[PDB]
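Student: The structure's right below; bear with me while I get my questions together.
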Amino acid sequence: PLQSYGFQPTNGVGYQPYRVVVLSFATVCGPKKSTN
Amino acid sequence: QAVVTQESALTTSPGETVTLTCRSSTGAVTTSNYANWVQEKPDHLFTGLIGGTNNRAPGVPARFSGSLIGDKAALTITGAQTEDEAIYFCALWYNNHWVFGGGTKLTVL
Amino acid sequence: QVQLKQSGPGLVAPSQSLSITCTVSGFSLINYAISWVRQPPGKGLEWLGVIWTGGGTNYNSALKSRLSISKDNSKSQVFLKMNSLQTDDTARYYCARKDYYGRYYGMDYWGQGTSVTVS
């Protein structure tokens, strides 16, 4: 029940895979902007 | 930078799904250039299949399923015995104007 | 019911002018835009031009500037004009409805078609 798609440098951009990273959303806080 | 093409050849037995790809001159097509799929009946009847490079048209059955499957625009129809005998055109929005595809003849069984 | 109508004699000899009209029901020219497509015998469809919803015309770049398209907001009529024909211009012409406001941004409906023949 496992299907493998072969990837090689010869394989085109469409055939070749592109890595996908998905981020899902208090501790993780954005930087606090500080002026002078 | 204006070539639009289709395989112009399609034949799917019922029960198996097929993908037909329309390829532009800019390589992989982005949704920014909107992709459209239209179907031609042999009686000069036209209808809209896919819009927005991912969105199916209103009133066309969900069995019609078109996405950016490949690098270029593509369309997928599940096999049907009778109603799929028609021509299909791919459309891409260049910045200035619209380009329409060549047309693909589907002949089921 | 939403519907597109277009009418005209069609039969033209070379080098004179004939115009085609598209008449619409079920929608307003304010909520939609109208695009025209052309179908020569046995060849693929090509895009002619578009009228914007609230004024402003566009035409195919390669298509001659020696032509004009026109419309009626109140009575919902649209007119396409060709001021000089040549034998390559014989084709079937179609009017079409474009909804760039709507979620279905592409053309929604198309005209019922008119035959235009040279000689």
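Note that chain A carries Swiss-Prot numbering, so the residues on display, from first to last, are 491-515, 522-532.
Placement of Cβ uses the backbone N, Cα and C atoms for every residue, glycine included.
Feature list, courtesy of Swiss-Prot:
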MUTAGEN   A:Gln493 to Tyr  Reduced host ACE2-binding affinity in vitro
MUTAGEN   A:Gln493 to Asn  Reduced host ACE2-binding affinity in vitro
MUTAGEN   A:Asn501 to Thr  Reduced host ACE2-binding affinity in vitro
MUTAGEN   A:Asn501 to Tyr  Increased binding affinity to human ACE2
VARIANT   A:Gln493 to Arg  In strain: Omicron/BA.1, Omicron/BA.2, Omicron/BA.2.12.1
VARIANT   A:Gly496 to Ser  In strain: Omicron/BA.1
VARIANT   A:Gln498 to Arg  In strain: Omicron/BA.1, Omicron/BA.2, Omicron/BA.2.12.1, Omicron/BA.2.75, Omicron/BA.4, Omicron/BA.5, Omicron/BQ.1.1, Omicron/XBB.1.5, Omicron/EG.5.1
VARIANT   A:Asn501 to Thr  In strain: 19B/501T
VARIANT   A:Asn501 to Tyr  In strain: Alpha/B.1.1.7, Beta/B.1.351, Gamma/P.1, Theta/P.3, Mu/B.1.621, 19B/501Y, Omicron/BA.1, Omicron/BA.2, Omicron/BA.2.12.1, Omicron/BA.2.75, Omicron/BA.4, Omicron/BA.5, Omicron/BQ.1.1, Omicron/XBB.1.5, Omicron/EG.5.1; May enhance affinity to human ACE2 receptor
VARIANT   A:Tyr505 to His  In strain: Omicron/BA.1, Omicron/BA.2, Omicron/BA.2.12.1, Omicron/BA.2.75, Omicron/BA.4, Omicron/BA.5, Omicron/BQ.1.1, Omicron/XBB.1.5, Omicron/EG.5.1
Student: Taking each of the recorded positions A:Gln498, A:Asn501 in turn and counting other Cβ atoms within 10 Å of its Cβ, which one has the fewest?
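Tutor: Counting other Cβ atoms within 10 Å of each of the recorded positions A:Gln498, A:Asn501 gives the minimum at A:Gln498.
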Student: Using the alpha carbons only, what distance in Å do you get between A:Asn501 (mutagenesis position) and A:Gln493 (mutagenesis position) once rounded?
Tutor: 18
Student: Rounded to a whole number, how many Å is the Cα of A:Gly496 (variant position) away from the Cα of A:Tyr505 (variant position)?
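Tutor: It is 9 Å, counting Cα to Cα.
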Student: Would you mind checking how many other C-beta atoms are within 10 angstroms of the C-beta on A:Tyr505 (variant position)?
Tutor: 13
Student: To the nearest Å, how far is the Cα of A:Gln498 (variant position) from the Cα of A:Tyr505 (variant position)?
Tutor: 9
